[PDB]
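To start, the structure itself, in structure tokens.
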Amino acid sequence: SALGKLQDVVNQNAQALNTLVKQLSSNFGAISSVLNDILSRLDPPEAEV
Amino acid sequence: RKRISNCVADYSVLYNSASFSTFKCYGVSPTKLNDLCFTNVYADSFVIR
Amino acid sequence: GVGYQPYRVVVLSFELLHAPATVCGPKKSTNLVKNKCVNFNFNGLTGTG
């Protein structure tokens, strides 16, 4: 744990990136979290929402 | 309730058949219905007012 | 009169994208191409890679 000061920076950046990536799995109220899935099932005006 | 499985479904004819009074789809558009694959289709039929 | 006559109603309830698919639209399958950036479509799973 001598280099914990640098390890903390590395871990914080990696954790922020991982959270940003994981945020792509959230529906945010939509039917699906996959853009291709939304576009494959719905025509433009329903898919727009 | 009828199990529909292990078959190729062509919804284009059903969409084009004008005899239906109501053709409303909720989670998919009828035009895109011919490009999707489902793990199970359950068709429920009844007579109501 | 209209609104009181018998009506034959059929619903089409299906599940999307959790298990292997068994009901598919009438789209002809194509060949498999590897080691190339392609627009794949596996049982309705549209993507690029």
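Using the numbering of Swiss-Prot, the residues shown for chain A are 943-991, in order.
Per the header: electron microscopy, 2.7 Å.
Just so it is clear, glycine is given a Cβ too, placed from its N, Cα and C backbone atoms.
Database features (Swiss-Prot):
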VARIANT   A:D950 to N  In strain: Delta/B.1.617.2, Mu/B.1.621
VARIANT   A:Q954 to H  In strain: Omicron/BA.1, Omicron/BA.2, Omicron/BA.2.12.1, Omicron/BA.2.75, Omicron/BA.4, Omicron/BA.5, Omicron/BQ.1.1, Omicron/XBB.1.5, Omicron/EG.5.1
VARIANT   A:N969 to K  In strain: Omicron/BA.1, Omicron/BA.2, Omicron/BA.2.12.1, Omicron/BA.2.75, Omicron/BA.4, Omicron/BA.5, Omicron/BQ.1.1, Omicron/XBB.1.5, Omicron/EG.5.1
VARIANT   A:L981 to F  In strain: Omicron/BA.1
VARIANT   A:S982 to A  In strain: Alpha/B.1.1.7
Per residue, counting other C-beta atoms within 10 angstroms of the C-beta, which of the variant positions A:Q954, A:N969, A:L981, A:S982 reaches the highest number?
A:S982
At the Cα level, what's the spacing in Å between A:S982 (variant position) and A:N969 (variant position), rounded?
16
Under 8 Å, Cβ to Cβ, against chain C: pull out the ones among the variant positions A:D950, A:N969, A:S982 that qualify, in sequence order.
A:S982
Nearest recorded site to A:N969 (variant position) by CA-CA distance, among variant positions A:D950, A:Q954, A:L981:
A:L981
C-alpha of A:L981 (variant position) to C-alpha of A:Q954 (variant position): distance in Å?
35
Is it possible to get the count of other C-beta atoms within 10 angstroms of the C-beta of A:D950 (variant position)?
10
Considering only CB atoms and a limit under 8 Å, which variant positions from A:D950, A:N969, A:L981, A:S982 lie near chain B?
A:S982
